[PDB]
Amino acid sequence: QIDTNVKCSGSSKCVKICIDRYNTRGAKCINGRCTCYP
């Protein structure tokens, strides 16, 4: 999936910004970083 190697300052950061990145609407902090799962 989308692994930008970005630590999670909250899963709610990635889920919003990862939208602007690619084309996804879903990102979660699972392994300590924000991974996007489209």
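Shown for chain A, in order and in Swiss-Prot numbering: 24-61.
Per deposition record, solution NMR.
Including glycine, each Cβ sits where the backbone N, Cα and C put it.
Taken straight from Swiss-Prot:
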- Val29 to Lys: Large increase in blocking A-type potassium currents (IC(50)=51 nM) (keeps irreversible activity). No change in activity towards hERG currents (MUTAGEN)
- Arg44 to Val: Large decrease in blocking A-type potassium currents (IC(50)=764 nM); when associated with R-42 and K-43. Blocks hERG currents with an IC(50)=3.5 uM; when associated with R-42 and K-43 (MUTAGEN)
- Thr58 to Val: Decrease in blocking A-type potassium currents (IC(50)=261 nM) (MUTAGEN)
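Most other Cβ atoms within 10 A: among the mutagenesis positions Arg44, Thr58, that distinction falls to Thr58.
The 10 Å shell around the Cβ of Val29 (mutagenesis position) contains 18 further Cβ atoms across the protein chains shown. If you take the Cα of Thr58 (mutagenesis position) and the Cα of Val29 (mutagenesis position), they are about 8 angstrom apart, rounded to a whole number. Of the recorded residues, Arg44 (mutagenesis position) and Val29 (mutagenesis position) place their C-alpha atoms 13 Å from one another.
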